[PDB]
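Student: Structure below; questions to follow.
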Amino acid sequence: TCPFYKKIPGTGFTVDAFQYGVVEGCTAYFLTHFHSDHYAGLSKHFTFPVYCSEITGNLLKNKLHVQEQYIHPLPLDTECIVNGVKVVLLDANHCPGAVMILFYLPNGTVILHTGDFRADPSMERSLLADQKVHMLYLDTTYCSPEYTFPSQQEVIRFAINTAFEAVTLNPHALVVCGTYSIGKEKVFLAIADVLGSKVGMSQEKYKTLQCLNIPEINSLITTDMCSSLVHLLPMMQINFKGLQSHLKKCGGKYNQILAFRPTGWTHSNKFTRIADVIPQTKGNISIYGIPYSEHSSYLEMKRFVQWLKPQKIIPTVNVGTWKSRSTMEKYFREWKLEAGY
Ligand SMILES: c1ccc2c(CN3CCCCCC3)c[nH]c2c1
Ligand code: NI
């Protein structure tokens, strides 16, 4: 059964609700982004209207084989009418194609659903500036003050400088980056750019990247592993055993591996700064865990909500325990009392 926090009141709409069969009363299914916990249930046999971004629609058609007649892509930053209700899609600063959805209810209520997002001050100058928002369905992934991490720009500077130093010292070193979903493409693209290389990957991963409308992509990625010194592998293979095995396959072209695992937050953020990050090393293999987040930090989330001043907040993450729900509710009240709304 579909949970209450995936239903939009006063409409026939659900959000990220594809794993519950036919939802009673649902005339249109919205999909915020192409991550598996959100699309779970979609396939070539789905026959209801799906509303999403252009990029998300490309992935639905090519990766899940959803029939074109049921895919309804909408442009961003543009007022659209869906089943008699005005809606707007806004960039979520998450992965490629990810959106927030603004719903203008017939009765005058305005609802913002953030999907998954990384809050940024630039959102304060979008179409959100124009009107009041009554209810906020919020990505609360990191809603506690221990969740600190650096800017994406600082993390990429560290990665570029690290990779460039290592390969300039040893021209026979290979760089490897882990992936298991779309998102965080800047990590591998920025490293390849500084090294003058294309990024090598499987046919399946190449297909996925070709769906993302990234400018000049044909100049940056390849399926020819032998021509490339930046390789993408499944996140599960980024360990000493898996990387040793990969180095064997490269046929003595390389004699060292520098590997990156772009996690979200890990507890080592509480002690260390990005500049002081060090790898785990065994022989000629080194692995860096880098805190590249596509979700709001606690402080970023707090700033966004105190700017927006919603009348009611509905969390969409960490909803399953009473301890998590109580913790989040206490922070929402603090934020309201500090700001005066
Ligand atoms: C999500 C986040 C930010 C924005 C903006 C604000 N823009 C300011 C102008 C300079 C750079 C572009 C960004 C418009 N729509 C958005 C959706
Ligand atoms: Ni996501």
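Shown for chain A, in order and in Swiss-Prot numbering: 700-1040.
Going by what the header records, the deposited coordinates were determined by X-ray crystallography, 1.5 Å.
Even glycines carry a Cβ here, placed using N, Cα and C.
Grabbed the feature section from Swiss-Prot, which reads as follows:
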- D838 to N: Impaired nuclear focus formation, reduced interaction with PIAS and increased sensitivity to cisplatin (MUTAGEN)
- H994 to A: Impaired nuclear focus formation, reduced interaction with PIAS and increased sensitivity to cisplatin (MUTAGEN)
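Walk me through where these features lie, including what they touch and how far apart they are.
Tutor: Within the same chain, the residues at least 6 positions away from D838 (mutagenesis position) whose Cβ sits under 8 Å from its Cβ are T813, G814, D815, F816, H994, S995, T1015, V1016, listed in sequence order.
Taken residue by residue with DSSP, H994 (mutagenesis position) is part of neither helix nor strand, so it is coil.
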Student: Among all the protein chains here, how many other CB atoms are within 10 A of the CB of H994 (mutagenesis position)?
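Tutor: I count 22 other Cβ atoms within 10 Å of it.
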